[PDB]
Amino acid sequence: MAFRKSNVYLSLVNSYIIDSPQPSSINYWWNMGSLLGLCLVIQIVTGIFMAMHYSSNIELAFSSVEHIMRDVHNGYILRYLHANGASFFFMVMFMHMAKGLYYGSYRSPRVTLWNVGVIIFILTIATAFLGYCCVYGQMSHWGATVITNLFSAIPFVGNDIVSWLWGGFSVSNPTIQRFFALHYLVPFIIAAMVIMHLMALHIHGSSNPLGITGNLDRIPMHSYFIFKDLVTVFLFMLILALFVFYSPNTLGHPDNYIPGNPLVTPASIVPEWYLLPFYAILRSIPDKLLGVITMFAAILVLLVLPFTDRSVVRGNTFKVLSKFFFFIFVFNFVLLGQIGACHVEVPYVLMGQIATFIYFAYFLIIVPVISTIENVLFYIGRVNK
Amino acid sequence: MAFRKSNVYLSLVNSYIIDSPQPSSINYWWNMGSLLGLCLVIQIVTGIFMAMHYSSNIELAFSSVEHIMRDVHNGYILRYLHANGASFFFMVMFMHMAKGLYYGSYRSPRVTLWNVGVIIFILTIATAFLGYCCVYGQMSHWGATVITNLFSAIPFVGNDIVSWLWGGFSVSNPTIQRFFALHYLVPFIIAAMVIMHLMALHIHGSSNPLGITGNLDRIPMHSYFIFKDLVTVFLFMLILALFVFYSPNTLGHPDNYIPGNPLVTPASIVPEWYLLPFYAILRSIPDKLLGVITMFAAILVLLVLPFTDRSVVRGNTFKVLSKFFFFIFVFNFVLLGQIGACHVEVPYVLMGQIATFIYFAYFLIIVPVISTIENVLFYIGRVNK
Amino acid sequence: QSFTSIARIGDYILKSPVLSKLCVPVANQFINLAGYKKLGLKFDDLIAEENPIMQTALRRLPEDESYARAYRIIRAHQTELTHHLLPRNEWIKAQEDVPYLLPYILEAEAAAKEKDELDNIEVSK
Amino acid sequence: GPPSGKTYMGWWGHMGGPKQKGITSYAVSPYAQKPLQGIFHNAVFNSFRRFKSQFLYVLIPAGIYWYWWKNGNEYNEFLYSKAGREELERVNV
Amino acid sequence: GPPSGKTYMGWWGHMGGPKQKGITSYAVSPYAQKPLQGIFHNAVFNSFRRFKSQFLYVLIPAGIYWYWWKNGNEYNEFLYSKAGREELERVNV
Amino acid sequence: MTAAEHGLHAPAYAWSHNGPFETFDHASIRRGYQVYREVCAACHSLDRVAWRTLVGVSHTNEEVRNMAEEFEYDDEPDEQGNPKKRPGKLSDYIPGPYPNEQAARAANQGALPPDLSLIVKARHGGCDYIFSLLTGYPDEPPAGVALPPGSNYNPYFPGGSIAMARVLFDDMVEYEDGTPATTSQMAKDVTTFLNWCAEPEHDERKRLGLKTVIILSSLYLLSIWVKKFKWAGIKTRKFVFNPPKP
Amino acid sequence: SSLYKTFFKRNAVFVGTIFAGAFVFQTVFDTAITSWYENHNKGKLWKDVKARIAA
Ligand SMILES: CCCCCCCCCCC(=O)OC[C@H](COP(=O)(O)OC[C@H](O)COP(=O)(O)OC[C@@H](COC(=O)CC)OC(=O)CCC)OC(=O)CCC
Ligand SMILES: CCCCCCCCCCC(=O)OC[C@H](COP(=O)(O)OC[C@H](O)COP(=O)(O)OC[C@@H](COC(=O)CC)OC(=O)CCC)OC(=O)CCC
Ligand SMILES: CCCCCCCCCCCCCCCCCC(=O)OC[C@H](COP(=O)(O)OCCN)OC(=O)CCCCCCCCCCCCC
Ligand SMILES: CCCCCCCCCCCCCCCCCC(=O)OC[C@H](COP(=O)(O)OCCN)OC(=O)CCCCCCCCCCCCC
Ligand code: HEM
Ligand code: HEM
Ligand code: HEM
Ligand code: HEM
Ligand code: HEM
Ligand SMILES: CCCCCCCCCCCCCCC(=O)O[C@H](COC(=O)CCCCCCCCCCCC)COP(=O)(O)O
Ligand SMILES: CCCCCCCCCCCCCCCCCC(=O)O[C@H](COC(=O)CCCCCC)COP(=O)(O)OCCN
Ligand SMILES: CCCCCCCCCCCCCCCCCC(=O)O[C@H](COC(=O)CCCCCC)COP(=O)(O)OCCN
Ligand SMILES: C/C=C(C)/C=C/C=C/[C@H](OC)[C@@H](C)[C@@H](OC)[C@@H](C)CCc1oc2c(O)c(OC)cc(OC)c2c(=O)c1C
Ligand SMILES: C/C=C(C)/C=C/C=C/[C@H](OC)[C@@H](C)[C@@H](OC)[C@@H](C)CCc1oc2c(O)c(OC)cc(OC)c2c(=O)c1C
Ligand SMILES: OC[C@H]1O[C@@](CO)(O[C@H]2O[C@H](CO)[C@@H](O)[C@H](O)[C@H]2O)[C@@H](O)[C@@H]1O
């Protein structure tokens, strides 16, 4: 037997990266996974190196990031890579998830795979949030305040949890310092979940754009997909380099270049772009508690897809109605994000409420109705009886 | 089949902790591994929670540990658990390694298991070093100073490596801040290494006190060993509790209760007890370069044992000469530690030099000579001609 | 260390009256102090088996002795786990502590040695 | 290792697919093929055909959403101009 | 699942040992045994068994090292007392 | 190392807080503070100790509030930006005697009196050493020992030559509770107070230790009994061999 | 032991009861320890000294 298959350690590398039987027809959309792995490594490495020059003290945080920006050799590259890297991490993750909805990657026998993914998504969002808090700009402070306060909605113990998360009367020293400690911790938890993710992927293998069995024609991971993934890796690095060196602050907010001030919430306050859709959902509900529940349900409803998809075939490739409504969903998500960046004003408030409804209706009403209808369309459109 | 065997995640738990076939006769010495797992968890959990109230800046480091001792609820418990925990971690690792030496655990087919273990030992010592530096007491400063300087012995690039490690002209702010960053990192690498350790352990299973095959009589891990391990878990906790609440500082040095001072090295300087033997080895060589080499070789020589043991049977249980020299070695190791705690004075210097030679001679001379003699003794003591 | 090597040195001593009168007694003492007989094991039962030579030997060992070996091993692990010794009347006696596997081991070792030599023979044209 | 829970995928030699018979495949070494410099003129026009079968599934919804946004954004601008303060006061509170 | 290497240990049903025949074993339910009193009957009585059999292999090297330590420790004490400064000047530099 | 260089070993006194079940003597802590304030404070700081920690330990809320209000601290500047002072509060730390290291060394012939907040844990010997040092100054150094101009002989100090002169003398303080203020009594009292400064969690630490050790001791014995039960079938397992027929 | 049978009758104690018992044990055990501890240290505690200092 070849040493790569016989050795205890290399055999794992071989089964996941070398001899892994991949469906011959997977397209570039199946390259997002490896790209997400790259993102995690970029975040961890750039983060550890910056951590070496960081001070979590609330009185020293902002200045310590400025110290990295000015005094640390190549320090601006670390920060711009880390910061822009976060956004790219989310853009690639959204595409990874979208790819899933589209090709029915969430359905049997891959539900465990999908559920772990939803878990990872939540963890990543919390991580990115904790990270943003460590800069301690104006957006950092208020983001920390709003988000920790999200828990004050829990009845009875509500305000107690917030006080506990803060470690005091308001977002202050104890909060920033613990948030840095947790920011360092979660990425390793995510790495562990990614292993669980890959474990669940492995026993069933990847699906393909045709939505049918790939067992009749598999090709090895090595060379074919190792080199195909390299294509997207370089593209990913090219686009990211463009932002890091030429437009480092386009995806950010100017207000975060201002030290946190406990007495002033800027009128120009806006959440990080990747959280806008969820933020818009929360604002659409004129009730505190219902607002936070709906926003959290917006993430959890992703778990319902395996059951509401009544279709007898996996994927949207051969489904006119599903393909159409899928894009309604994508652009509705984008719109929810746009509403998020707007002020709570007349036309926008209604648009957000209707878009929020469409967001939930997609998983709970549209998918099951459309899939059922298509099941019957495929049948009567050929069966002659 | 049972869900614990068919589920992708549970089957891992089942194979390592439930249905795992253990030799029916493994004694309490085989409980040290589970204990090291507990230590790692204890160290990580307590470290993270303390991390929430710690400041790496060389000016706030010492006082932030004092802040954890005085202002943090149960903070002194966290710190004493962490500090005393580190000590117990080494006492248990020393016993685990000694168990390995005595029972020929390092012998084929468990060589990789042993080698990864040597890796873990090194990472664990480096982690402990980095953690001690974070306190920033007198011992911390000078320990950071002496140990980083170990690399100045590398010819040519030696001094650059040290300036690079320090991040300046001497152990200072950038040194403590990166050391804390690194202290946070390595425990996660050790965990990764522990998983590799267990993977190697799993393909061959544990050995036993008789040194012969355990294949004829195995009993499941669950119940028998899950409960046998619980016995040592509680005794470990009881003893750690005795130190933590009743004698929390007897294993440390009072000099680390004095803030580090770059201009004064205390005359009472002494390394942490678990590092004393290696310290004694280095101190025995009247040459800078040769001194660091020999000290590092003292750890690496553990790698030669699989090849220097010529015995035709695994383990010391039935070998009078091997048993006697095994204890010479153990006691020589304790003496090396006691020598380390003494001053560089006449009787002690020669004793250390002699003990250092005994340490290396055990692996390179005594073991191969004695094992060869015992092979012949077992033969001529029965065969007629 | 190979058994061929052990045997070569051992036979040499065992044939020499001078060395034999000097060493054997010390060896007898060593084996009694070793204590494996008190566990009911024969020396050959102690040989580490996780290597090709021993697997070959254990394969070739006749059925009946193989079942006997298995019993001594199982009985030993049980005795050892209880922290006792077997009653004296169950201890292996010196007469019984016979090198039953040794001939199979030496045979396997010689075959591998030849195979190694033949795999690396040089040719003189 | 322990008994493995069976899935819908196997490995080389026992992939889990149906028995294959009667199908023959042929392939030529990449080393013996035209140095991939024949992407244009031979099959450059073959493109567009791919994104002509799909553009409507993306474009119509994108168009539906673009106008909904453009329509609401203009209304907002009017509501907040001197001219719109009349309607703004009514629709607002 | 991929083919991994062979080892000297298998799993329940194919552990890797020789074929077993002729051995019969017996056991009794822990529920039917005398409510554990063997902690102070056959544990304290059989106590010091593991002691008197092995202690010499530990005690002799322990004693050798302890003596060497005490001897060198006392020599140091003398070397640094008033009575030892003469021999101290000699053996040192 | 010579005896002089080592320093005299400090004997073991019977501190009422020595022992797994003993708390500090709070009356001794309270008396110790007085000795610190009236005798040591002039040269030694207690920087890590906040007034509020004395409350409920050696003084009442009122007593500490009044003690703190006798000291000035930098307040927030006025509306014009000019600096202003304010009376201390429970949240403040016991003020030191010197503005900086330079001023301290100047008032002590180049020597720097260390902060005593951790002195008990920062020296081998603990309380025994502190007490022995404070009460161990002889009237004159031993014969043959030349003392550096500005130094004082104390056998317990490594080297024997210490920059601090003996400061404790019979009845230099008048204890509030009428206790005879002898040198050794004062030494005993401040040392006790200094131990509290270094280990304020002491009393609470030992109380939890008793709880923790009783639970774990029980847990340990329990686990042994349970283990023996789950292993009873294996421990008494019997084997019999009947050579199979060929 | 019939003392055990009357409460659990040949069944092992269930989690709910175990947890419930743990809650009762914490309260009762703490009180008993604090009580023993404070009494062993009578005259030394601040509350005891505060009573003394009355002038
Ligand atoms: C956004 C900020 C962060 C993200 C940065 C990273 C971006 C990567 C994500 C993009 C992605 O996944 O796109 C996938 C689609 C699907 O494509 P497909 O149906 O499987 O491909 C058939 C190939 O042309 C076969 O052709 P090929 O022989 O493999 O060469 C393909 C093409 C690949 O180009 C790429 O870089 C891949 C996107 O190279 C070229 O000839 C053109 C070079 C510009 O690729 C597309 O063409 C997009 C269509 C909308
Ligand atoms: C400073 C930091 C220290 C941290 C480390 C703390 C953990 C220490 C681990 C101790 C250890 O590994 O020692 C193992 C040896 C080997 O022992 P053996 O051959 O396998 O046992 C036969 C049993 O009696 C079987 O007997 P058993 O029925 O399983 O009960 C055994 C005994 C176990 O006690 C323990 O907790 C084990 C140490 O329970 C009792 O009866 C004690 C009642 C008070 O046990 C000994 O001989 C101990 C002397 C070294
Ligand atoms: C919490 C909720 C998570 C979900 C959030 C989702 C957010 C949206 C994610 C952003 C990007 C959207 C990615 C689109 C999803 C995958 C698209 C896809 O797979 O398209 C496949 C389709 C044709 O593919 P076929 O396999 O069916 O072809 C068969 C040939 N016989 O090929 C096509 O349709 C053409 C490609 C379409 C490009 C996508 C355009 C939308 C771009 C959004 C712009 C972002 C604004 C900032
Ligand atoms: C870098 C390299 C590091 C390695 C250095 C070594 C680590 C330092 C040593 C620390 C303690 C380790 C003690 C030795 C390890 C356990 C030894 C062992 O496994 O002993 C087994 C033995 C009896 O067991 P048997 O199975 O052989 O009995 C025959 C039954 N038929 O059991 C016995 O013989 C009794 C065990 C006696 C232990 C006494 C140990 C003395 C240690 C000094 C303590 C240090 C504190 C200052
Ligand atoms: C850091 C996060 C993640 C990493 C590193 C990761 C990585 C991967 C990898 C390597 C693959 C195989 C190749 C591919 O399909 O791209 C994969 C497949 C998959 N992942 Fe993820 N993933 C992550 C997050 C998620 C999330 C958030 C979801 C869903 C909510 C998800 C859902 C899926 C699904 C369903 C598949 C199977 C797709 C198919 O074969 O059709 N993953 N992932
Ligand atoms: C793997 C996922 C990670 C993500 C998604 C992530 C994301 C972020 C985000 C959003 C920020 C704010 C960027 C800005 O606007 O300045 C940030 C900051 C920071 N992160 Fe992370 N991070 C990750 C991992 C890590 C790790 C492992 C460390 C290690 C300690 C780390 C250390 C830091 C530090 C020190 C900062 C502050 C300096 C800065 O602004 O870049 N991060 N992180
Ligand atoms: C974080 C530290 C470590 C962990 C968690 C760990 C854990 C374990 C565990 C759970 C076992 C099986 C049960 C036992 O024999 O105790 C084991 C076995 C073993 N470990 Fe480690 N170990 C560590 C470090 C080391 C080191 C430093 C070495 C060697 C230099 C080592 C050598 C071995 C060997 C040789 C065995 C097999 C023993 C036998 O079956 O005879 N381990 N270890
Ligand atoms: C294998 C695990 C670990 C080991 C062996 C270890 C060891 C040490 C040691 C020896 C010290 C100095 C103890 C003292 O004298 O005060 C220390 C301090 C410290 N460690 Fe760790 N550590 C470990 C893991 C962690 C982790 C994961 C973190 C970070 C989340 C952490 C954070 C700290 C902090 C905050 C200090 C300073 C407070 C103190 O002095 O205890 N440690 N560590
Ligand atoms: C009873 C009140 C006092 C206490 C409890 C006290 C305690 C101490 C202690 C424990 C040391 C540490 C010695 C060592 O390094 O081991 C010390 C040093 C010192 N003390 Fe005091 N002291 C007191 C009053 C004073 C006074 C009034 C002054 C200032 C005139 C003074 C000046 C010094 C100096 C200069 C040192 C430096 C010793 C050296 O390094 O040689 N002390 N004291
Ligand atoms: C990293 C490693 C750290 C720890 C390693 C130690 C391994 C032992 C884990 C103990 C789990 C016991 C579960 C038993 C079980 O499920 O069997 C259940 C029975 O469980 C019980 O009776 C509960 C007894 C109380 C368990 C004590 C908790 C241990 C304290 C935790 C300390 C560990 C840090 C099956 O019982 P049955 O077989 O009779 O039907
Ligand atoms: C969180 C962790 C997730 C899972 C971890 C597993 C992932 C494995 C990734 C690691 C890839 C690197 C493998 C290199 C090892 C291959 C060589 C080898 O195993 O040789 C080993 C010896 O290895 C050693 O001594 C050191 C171990 C290396 C430790 C690396 C940090 C020989 O072992 P061998 O397989 O040949 O045994 C049969 C021969 N009688
Ligand atoms: C450092 C980590 C190293 C990586 C090793 C991973 C080992 C994991 C050890 C812990 C195992 C404990 C959790 C396993 C959960 C078992 C239940 C399960 O798998 O149910 C799953 C569904 O699980 C989910 O939806 C969410 C799983 C989230 C896990 C969060 C930790 C049922 O999966 P099922 O096996 O029945 O699939 C049948 C085929 N259609
Ligand atoms: C110790 C760790 C803790 C406490 C972690 C808590 C994690 C909570 C959630 O993660 C799972 C949460 C981050 C996630 O909710 C699902 C996001 C979508 C929340 C989106 C979000 O962002 C905002 C933001 O970023 C801002 O910045 C300036 C300002 C904001 O209002 C003005 C918001 C905001 O109103 C909302 C809803
Ligand atoms: C960024 C990461 C870095 C630089 C990691 C470096 C790792 C180095 C080694 O770990 C692999 C090292 C810790 C290990 O050497 C093998 C130890 C046995 C070193 C033993 C050691 O301790 C001392 C010590 O503790 C002191 O305290 C006050 C003082 C010391 O002299 C006065 C020493 C000393 O003279 C030696 C040899
Ligand atoms: O600072 C005290 C001062 O006293 C001198 C006077 O010669 O030393 C003698 O008196 C001291 C105080 O009683 C003793 O501590 C000292 O041991 C004794 O020789 C000076 O040397 C010293 O500076």
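Per Swiss-Prot, chain F residues shown: 62-307, in order.
For all residues, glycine too, the Cβ spot is worked out from N, Cα and C.
The annotation heme c binding site is assigned in Swiss-Prot to F:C101, F:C104, F:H105, F:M225 on the grounds of experimental evidence. Annotated domain 'Cytochrome c' per Swiss-Prot: F:88-241, in sequence order, evidence recorded as sequence analysis. Under mutagenesis, Swiss-Prot gives F:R166 to G with this note: Abolishes catalytic activity. F:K272 to A appears in Swiss-Prot as a mutagenesis experiment; the accompanying note says: Loss of RIP1 from the bc1 complex. Quoted from Swiss-Prot, the note on mutagenesis experiment F:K288 to L is: Loss of CYT1 and COB from the bc1 complex; when associated with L-289 and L-296. As a published mutagenesis entry, F:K289 to L appears in Swiss-Prot alongside the note: Loss of CYT1 and COB from the bc1 complex; when associated with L-288 and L-296. According to Swiss-Prot, the mutagenesis experiment F:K296 to L carries this note: Loss of CYT1 and COB from the bc1 complex; when associated with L-288 and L-289.
The mutagenesis positions examined here are F:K272, F:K288, F:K296; by Cβ neighbour count within 10 Å, the least packed of them is F:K296. Proximity of F:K289 (mutagenesis position) to non-local residues of its own chain (separation of 6 or more, Cβ distance below 8 Å) is seen for F:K296, given in sequence order. Less than 8 angstroms from a Cβ of chain B: among the recorded positions F:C101, F:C104, F:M225, F:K272, F:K288, that describes F:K288. Filtering of the recorded positions F:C104, F:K272, F:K288, F:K289 by Cβ separation from chain E (threshold: under 8 Å) yields F:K289, ordered along the sequence. F:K288 (mutagenesis position) carries a helical DSSP state (H, G or I).
Of all the recorded positions listed here (F:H105, F:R166), the one with the fewest other CB atoms within 10 A of its own CB is F:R166. When the alpha carbons of F:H105 (heme c binding site) and F:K288 (mutagenesis position) are compared, the span between them is 57 angstrom. Look at F:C104 (heme c binding site): DSSP puts it in coil.
All protein chains considered, the CB of F:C101 (heme c binding site) has 21 other CB atoms within 10 Å. Of all residue pairs in the heme c-binding list (F:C101, F:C104, F:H105, F:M225), the one with the greatest Cα separation is 11 Å apart. Take the Cα of F:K272 (mutagenesis position) and measure to each of the binding-site residues F:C101, F:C104, F:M225: the nearest one is F:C101. Ligand 2 lies under 6 Å from the Cβ of none of the recorded positions F:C104, F:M225, F:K272. Between F:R166 (mutagenesis position) and F:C104 (heme c binding site), the C-alpha separation comes to 10 Å. Within 8 A of the CB centroid of the heme c site residues F:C101, F:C104, F:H105, F:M225, the other residues of that chain are F:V100, F:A102, F:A103, F:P174, F:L177, F:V228. For F:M225 (heme c binding site), the Cβ neighbour count at a 10 Å cut-off comes to 18, with all displayed protein chains included. Cβ neighbours of F:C104 (heme c binding site) (same chain, under 8 Å, six or more residues apart in sequence): F:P158, F:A165, F:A168, F:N169, F:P174, F:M225. When the Cα atoms are compared, F:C101 (heme c binding site) and F:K288 (mutagenesis position) turn out to be 59 Å apart. The secondary structure of F:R166 (mutagenesis position), as reduced to three states from DSSP, is helical. Look at F:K296 (mutagenesis position): DSSP puts it in a helix.
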